[PDB]
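S.K.: For reference, the structure I am asking about is given below.
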Amino acid sequence: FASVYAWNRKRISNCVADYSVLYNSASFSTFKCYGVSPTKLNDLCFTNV
Amino acid sequence: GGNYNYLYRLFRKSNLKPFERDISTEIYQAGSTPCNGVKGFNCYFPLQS
């Protein structure tokens, strides 16, 4: 991974993304969602990530 | 110093019927991992100040 003043920025578009597998992973120390509840990402969706 | 006697519930299984009050303070199975009375991971207390 890169540094904090040179953080890596990635664009995601035109694919199906399964957030359930990441949400069920226990290796993440912190998993905080502010705008929306983590449960309902698989229902609503946007045009870019 | 910050008062914390004022609580609100953020996690619930479903919505509320009109004119209904719920005071059930029980751990919520946020993720696929069962809680079994222990928060651990993927379980959080519904109420916070």
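Residue numbering for chain B follows Swiss-Prot; the residues present correspond to positions 446-494, in that order.
For all residues, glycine too, the Cβ spot is worked out from N, Cα and C.
Annotations for this protein, taken from Swiss-Prot, read as follows:
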VARIANT   B:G446 to S  In strain: Omicron/BA.1, Omicron/BA.2.75, Omicron/XBB.1.5, Omicron/EG.5.1
VARIANT   B:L452 to R  In strain: Delta/B.1.617.2, Epsilon/B.1.427/B.1.429, Kappa/B.1.617.1, Lambda/C.37, 19B/501Y, Omicron/BA.4, Omicron/BA.5, Omicron/BQ.1.1; Contributes to cellular immunity evasion and increases infectivity
VARIANT   B:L452 to Q  In strain: Omicron/BA.2.12.1
VARIANT   B:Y453 to F  In strain: B.1.1.298
MUTAGEN   B:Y453 to F  Decreased HLA binding to NF9 epitope. Increased binding affinity to human ACE2
VARIANT   B:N460 to K  In strain: Omicron/BA.2.75, Omicron/BQ.1.1, Omicron/XBB.1.5, Omicron/EG.5.1
MUTAGEN   B:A475 to V  Increased resistance to neutralizing antibodies
MUTAGEN   B:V483 to A  Increased resistance to neutralizing antibodies
MUTAGEN   B:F490 to L  Increased resistance to neutralizing antibodies and human covalescent sera neutralization
VARIANT   B:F490 to S  In strain: Lambda/C.37, Omicron/BQ.1.1, Omicron/XBB.1.5, Omicron/EG.5.1
MUTAGEN   B:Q493 to N  Reduced host ACE2-binding affinity in vitro
MUTAGEN   B:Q493 to Y  Reduced host ACE2-binding affinity in vitro
S.K.: What is the number of other Cβ atoms found within 10 Å of the Cβ of B:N460 (variant position)?
M.R.: 6
S.K.: Which residues, sitting 6 or more apart from B:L452 (variant position) on the same chain, put a CB under 8 Å from its CB?
M.R.: B:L492, B:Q493, B:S494
S.K.: Which ones in the same chain are close to B:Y453 (variant position), with CB under 8 Å and 6+ residues apart in sequence?
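M.R.: The list for B:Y453 (variant position) reads B:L492, B:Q493, B:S494, given in order along the sequence.
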S.K.: So for B:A475 (mutagenesis position), how many other CB atoms are inside 10 Å of its CB?
M.R.: 19
S.K.: Please give me the CB contact count at 10 A for B:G446 (variant position), counting all chains in the structure.
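M.R.: I count 3 other Cβ atoms within 10 Å of it.
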S.K.: Starting from the Cβ of B:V483 (mutagenesis position), draw a 10 Å sphere and report how many other Cβ atoms land inside it.
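M.R.: Cβ-Cβ neighbours of B:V483 (mutagenesis position) within 10 Å number 9.
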